[PDB]
Amino acid sequence: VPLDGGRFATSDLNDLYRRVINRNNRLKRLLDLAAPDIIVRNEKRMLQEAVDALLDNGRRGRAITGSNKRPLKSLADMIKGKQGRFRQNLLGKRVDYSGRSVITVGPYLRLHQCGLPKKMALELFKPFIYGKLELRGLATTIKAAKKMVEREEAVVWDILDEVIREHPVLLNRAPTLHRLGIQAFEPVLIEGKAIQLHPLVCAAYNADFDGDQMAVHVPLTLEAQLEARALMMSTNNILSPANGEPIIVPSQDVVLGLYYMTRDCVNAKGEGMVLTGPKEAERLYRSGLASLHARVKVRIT
Amino acid sequence: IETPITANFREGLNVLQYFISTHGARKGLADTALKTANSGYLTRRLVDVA
Amino acid sequence: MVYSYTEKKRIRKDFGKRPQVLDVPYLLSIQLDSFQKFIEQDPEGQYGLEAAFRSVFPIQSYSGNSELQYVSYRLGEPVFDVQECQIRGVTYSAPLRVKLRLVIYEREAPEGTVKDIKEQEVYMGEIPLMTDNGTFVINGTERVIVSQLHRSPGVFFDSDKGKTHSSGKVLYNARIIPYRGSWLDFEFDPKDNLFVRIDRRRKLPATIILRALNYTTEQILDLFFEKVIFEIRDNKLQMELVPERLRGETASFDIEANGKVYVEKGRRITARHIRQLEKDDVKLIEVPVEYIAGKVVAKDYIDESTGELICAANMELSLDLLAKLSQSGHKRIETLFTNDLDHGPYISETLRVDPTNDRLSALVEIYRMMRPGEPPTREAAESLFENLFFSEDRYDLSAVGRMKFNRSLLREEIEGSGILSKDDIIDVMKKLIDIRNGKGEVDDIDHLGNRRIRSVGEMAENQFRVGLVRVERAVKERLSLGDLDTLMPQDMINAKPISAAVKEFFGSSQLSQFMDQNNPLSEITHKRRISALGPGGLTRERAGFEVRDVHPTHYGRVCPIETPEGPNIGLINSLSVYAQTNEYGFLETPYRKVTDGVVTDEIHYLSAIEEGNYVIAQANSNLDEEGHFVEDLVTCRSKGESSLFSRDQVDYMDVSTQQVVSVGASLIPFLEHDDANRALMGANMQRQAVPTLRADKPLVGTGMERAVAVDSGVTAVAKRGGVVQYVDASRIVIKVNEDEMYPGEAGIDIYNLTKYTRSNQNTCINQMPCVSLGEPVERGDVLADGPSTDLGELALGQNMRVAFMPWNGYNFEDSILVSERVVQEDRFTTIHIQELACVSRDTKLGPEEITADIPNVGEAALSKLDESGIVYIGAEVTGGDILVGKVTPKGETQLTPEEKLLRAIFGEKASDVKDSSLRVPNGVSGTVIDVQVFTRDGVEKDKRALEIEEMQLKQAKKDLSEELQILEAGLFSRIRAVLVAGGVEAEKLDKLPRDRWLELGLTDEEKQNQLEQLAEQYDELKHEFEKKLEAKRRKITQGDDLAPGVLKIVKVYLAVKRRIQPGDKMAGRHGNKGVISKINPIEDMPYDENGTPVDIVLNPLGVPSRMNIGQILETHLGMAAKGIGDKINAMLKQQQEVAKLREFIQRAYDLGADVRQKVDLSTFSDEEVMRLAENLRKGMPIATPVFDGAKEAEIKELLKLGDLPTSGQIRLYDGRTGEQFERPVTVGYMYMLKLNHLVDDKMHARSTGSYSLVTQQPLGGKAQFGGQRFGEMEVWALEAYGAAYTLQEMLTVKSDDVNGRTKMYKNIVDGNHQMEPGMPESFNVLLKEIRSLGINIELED
Amino acid sequence: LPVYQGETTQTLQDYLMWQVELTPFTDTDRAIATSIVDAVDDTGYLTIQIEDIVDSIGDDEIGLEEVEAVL
Amino acid sequence: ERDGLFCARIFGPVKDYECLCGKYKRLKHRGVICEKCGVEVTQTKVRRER
Amino acid sequence: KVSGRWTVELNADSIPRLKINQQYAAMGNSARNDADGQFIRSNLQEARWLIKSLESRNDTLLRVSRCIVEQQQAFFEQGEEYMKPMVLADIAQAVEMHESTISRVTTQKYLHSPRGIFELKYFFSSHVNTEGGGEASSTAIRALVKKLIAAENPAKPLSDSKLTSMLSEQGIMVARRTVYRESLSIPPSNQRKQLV
């Protein structure tokens, strides 16, 4: 990893190996043209110390790099720790197609849906878009598809929408705490720069309509899609797995609205009205009745 | 503390009243912050155990 | 009579009940006075450099009789100017040179000076001057150094007890914190034994130092312990006992008081018994020998005949040894009191535990503890001990530290040496042991009498003194070595280390950082912050929970709320709205002393030690016209528990009702109805906003924004100006009236504000000019319209109309519903200016030069380039458009028949030049605003640069020309007036100068002489102007410096505007976060009964859960003010008369309770009144104090005066279905600010990226279309799904797979949908790492 | 931050490999295409001849016609 | 380098099938190593795998 | 020359410098073998000799280089037109110890300047000017030829008449003997005629 173009500027154990290479040379220098019995008197001790420092310097002594008081990270050092091989390397990988969503209200889109800004969309479907372009013959050449997509064709938009129909997606919030953090839903394109979310998975997402991010996941394998629509699909996590109570607990102002439905002040306009019910929508919306009205008798089926 | 505050969100607050009224909010902020991490550590330990 | 020549244009409506006394502080004096003093010429060397150099000024030869001293130093004038250096990019600073003196004195003569080299001025470094804005110009860059807040130097008796003891024992420790030298601690162990500690090492004996400190155990005990005579002569067992001295103990037996026994045997000590024993004279009374056995021999006594070691000190008396001592030694033997109820030896207890008894042995233990090995040679241990604290050049803590320690000893004098002293440590141990037995109180960490704020001048002084210390060693080394020389004191004067130290302190230090440019308020705040992190205070982000609490003495130090919500909360205090600084290191608070009922207007700064003394009355307290009090029992504070006190029980009064709220908080009005936690969130967000394209002045603020921009210095004040001379969209020229015009001065000022300056936070600051033409203005007048400012206010945000109702789920919890209207007028459009650059870098394979010669390139790219390769100013840019095109030549080719034919056919490239071109960023597009370039001196490319150079020269020459013309006009007028009354008609001298006929002889006696003098003046002026032009020209092309081997570095800065779209971030000054998230077609947003819609429909259900009454107060105030403005504009629509509109506004500014004095029709002229009207064309600006806001009563009343609903409820019409709306709602206008975290980084995607060289993973945080890394908790969640395919692909497809990546990409192309597990490369890598360390890696099958 | 960066540039060789892999090709056709792509000069002209490619293939079935079609 | 870190004939082949000297630079040589410099004409993966 | 002029510094940090240490002598004593001791002593002898060699290289390429840069003022004074055919024997006699005892120490060493890296062998020069008070410096004549190429013939590189006359205007009089054109990768005249 050269820095300025000229000098490689290698670091750490190889750099330590540099000094060890001295010893490695010195061993050869001890091998011939030096008296190993007379030499290893002070040589072998520094040899053991440096071999340690290359394998592990933290055990004894202090090996610092140029102009930095920090110690040396030896062979085992990059195996453990928060910055080692045992760091977030087993399942800590950076994903291929996801990242850094924007969150806002999905007032529309009854529960089985999820709204996403289209800009990131079809950057995801790029493999699917190319597959469609070749399969539909819109680009016999891969470079032809590259040009056509780079041209931002509306036919490509139609193709993407056709693909975006039958392919669900996965979404999750920032700090995973429950199994409720990630759900799966039908993706719907929306003209904006943020995600649209129904009040369906809101509390489970544990965010709060504020500066926040979400994560989108694309089921590539068919098994992935089948499982996500089967298990990750939000349209199945009805009841909370732990308490047993409903996971989907309506807690927004819709409660206030239903409350305003079933109330009666004392006796409103047409208090004594009695009817069948089907045109009560007229008697309320047009005129005659209020949700806050009492004594409205009705034949209930 | 000795003196309580007889005040409302529609009545305002006094200067020293507000000043006293600050320690609790500061403490709650600090508590939420320092508690998220400990909860996470315990959860991680349990999950490893599972 | 508030003249306010700047603010007479517009007078905001105040609501301040209390009568103001003291103005706001200079509001930048803290970040200025320290550096101002740091180079202040002081007649006595008291601090800073006058102390730092005077500390180690004399450098002496090692008895070489050669000395080095300095008479004085002076700092040089600047090289590049502030903006000029900013363009250049160097650290704007000033060199300093000291007249040095190398004096060699001859031997064999008493201090006999032989030669002096006191003729060399030594410039050892350059001083970085602090700005008039107090901003660093380090490397050109905008930056500031955060102040220091640490613990004072002294001695304190800390408690350090509780659960840490792990034994249920209260520890009585003590620590001395010196400003330099070693740290000493005297702790009390669980065995009630003192332990000495130095620099937190293993505990040392308590008495080890005293024995080492030339103090015998006899002297130590005699000073420490009270010795009883115990005069038992002839076996009398009689002691002289004082019931006053020792009492309170039940008399066991043989207790008699001067004959008659006052204390019975087995009788408990009574106050009557002690009183009787004191009333009658008590002589040596007989006591049981049991008290002797318990008693210890205080003094070490030897027998009269032999000096035997019988009865050693610190030994309890033994009855068998008692007879031996009484018969042989003496009859009276010293014993001690050690009254365990009230006292305790605890040192004689430590005296027995002492391992060594000799001073030399004690010195050797000290060396053994300090130095683990290398035992001393009777000189090393002693030297180390003497230098530890008894040295002048090692501890020398502080004279202020001396005052603190002396006060801790309650010493009459507070002036002492920073070095240690014996009696001081003695008194320290005395106080510590007394408190252990109980004599006083331990100190308090949260106490403000213990913390001190160190300012920037002291820090720089510390760095400078540190550098001088390192230099003095080599100085003395060179003075001693080869002292037989008469060289100037520059033999080894190297400024490189001093400069490096000063820079590193200023440049790379966590205590400093680049400044906040978000808005004027954010800049006025960050530069005034106070945090304890860094070289002092807390060492780690951990280690504290009570460190961040609200100190009881902190009521007048920081604003209580303003601190971030991140990890470091409670550790970032803000200078109070009037926070003053103490003499030594602390901060006081001005307050009005209350004397005899009336409250004196005189205010003095008071400190925490002073603060707990007097009685101070609360702000919301009435004061009689006599100054007296209204209510006799008034809530006042005496010692931290405020309570009602009598009108004669008060001693002080505060300054202002805001004296507890600082600037970072003072801005938000309607404070009293604002909840605490939400207020903190809102104010910490408040500095997070960006100036808008249209500066919508803040309608209802807190009255401060005028000054908040005035002292902030993002606008221009009219320094000594009387009227406007020239006004321009690039500068302003003002002619100074002769009254204030300096003699021999131009009497003209040119403020050349710079538009489109890319400030610190990548925002777009473009100062705008206030006046139009010939505006008469007095001194300091607001002349420049700054970013997010409007005629002098902190114009941070847009005043948008809104209405309170939830609707259709689009306003679920915290959403804002901006319809298409605010899209149309595009208010709150974002501005930005962002830069880039390239380098030339003459290389080995061949220099890369900007020639626009790109081989194998598309022509359209070059369509925007110049022959220089630059792009002309004013072009458009999208995609990866080439920006700065260098061509790096490559290795030459041989004859190369294929390449020979290629050069023969096409030629001119031969692939010799490889593309070293710069291109526009991917996903960043804009329009090129402005450019610059700096080439290493000696490189004279200047292809498209000589044009820019010429432009700069033209501007400079034009600037120089004006003063020259003015002076020439003055001289020509003087000459022509001299020709007056001489028969020379003005038509002649008007036709041509002609030297006024070249002294025609109008008087011919002095007219010739005066003409000669004037011609001399004219020629001299011509020469001087030419010289100035030449100097400026040479400066213009003085040559740029490109240290990094680049022939030239050229920067191009482009512009951008951003459109507020769904999902972006906004908030309110009443503390509420939210996102504008619903784009409703304009046929949707409900319309008023008069038809006027509102563009913001706020989610209302959140009203309770945060006690955001302030939002409602805002709604009401905004409705009323928008109504007042609309009515005034409507009056204007009929072109109403001046008198009528004047009366209307006079009644408008007269409603409500008593706040301010201002009356129309008495001061403002009709056009001036007309002007005030015309500016007040969208409302009435409102000033509601935070702690003294206006009553909602006056608001609701003025609503009737505004013919508006005092309740505010109003009819609504649903734009979607056209139904008259139930629940008449109160709607109004509220301010809203756009915060930094705009969408411009929110959206992010990726499809296929590159693998790393190691671990083959994706990039990261949008770095080269980077991608974030998944979470281990998320992985556990994925397991909880049991989605084996999902986790498998995530660990395979979304991981380091290369050969699996290609196979999967091919399958996705082919629609196969298959992933191949194989084995991760990281697995083999870890196997190798095992094999890399001392273990074979072998995996079985 | 750490200067560590491991960006693996393809330099259009991996682009050619992905093109042949994504192009419909048989085992022999893919091997011929890979052999053709292996010995390519910097300027972009093939360093070796088609007959050399057929010889390096070492297959009697591999002929000049197949090599020409692959090229 | 030579007989040390990043040395040819050790840890595997060079970036191309070409040997270190410059000989055996083609796809024809699969396991042949040049006499001037012995570097197997192969891929560079074993640089991490050796 | 970011500052316009600076000491070349002889790349002081990169200059090899071996360090003798007392503890290193102690460790050599730990190699107490008498034959090894004699070897280490003779090695110190040859190492002092080599110290003389490196000091020789450095001091020669320092003093002779200061002499060569003495012709220059404020980094490059007149570009390449600042020196003549350099006598290496002259610089060695300037070193005054191995006076004209030539070697290769400044050779295999290159001084970098504002323009770029140029060898100490390049600090030496050769005679290219032939008449017109010229007898020295190939770089100056080549730079004159380069300025002539900035205005060379269009149908051909500046003809040996054109280039030679430009050099004569410089007074060097390199003649067609230096007219270099084939050496400047410039072919003949008529072959340089091409379609417009």
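Cβ coordinates come from backbone N, Cα and C, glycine included.
A coil conformation is recorded for C:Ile561 (mutagenesis position) in the three-state DSSP classification, outside any helix or strand. Experimental mutagenesis at this site is recorded by Swiss-Prot as C:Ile561 to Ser, annotated: Resistant to antibiotics salinamide A and B.
According to DSSP, C:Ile569 (mutagenesis position) is assigned to coil rather than to any helix or strand. For C:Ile569 (mutagenesis position), applying a Cβ distance below 8 Å and a minimum sequence separation of six or more within one chain yields C:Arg548, C:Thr563. In Swiss-Prot, a mutagenesis experiment is listed as C:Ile569 to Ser, annotated with the note Resistant to antibiotics salinamide A and B.
In Swiss-Prot, a mutagenesis experiment is listed as C:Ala665 to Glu, annotated with the note Resistant to antibiotics salinamide A and B. Reduced to three states, the DSSP call for C:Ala665 (mutagenesis position) is helix.
DSSP assigns C:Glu813 (mutagenesis position) to coil in the three-state reduction, placing it in neither a helix nor a strand. Here the residue is the original one, while Swiss-Prot reports the published mutagenesis C:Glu813 to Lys with the comment Disrupts the enzyme's active center.
The most densely surrounded of the mutagenesis positions C:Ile561, C:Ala665 is C:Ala665 (count of other Cβ atoms within 10 A of its Cβ). Cβ environment of C:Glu813 (mutagenesis position): C:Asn1099, C:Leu1101, C:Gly1102 lie under 8 Å away, each six or more residues apart in the same chain. Each of the mutagenesis positions C:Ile561, C:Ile569, C:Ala665 was checked for a CB under 8 angstroms from a CB of chain A; none meets this.
Rounded to a whole value, the Cα-Cα separation of C:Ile561 (mutagenesis position) and C:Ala665 (mutagenesis position) is 7 Å.
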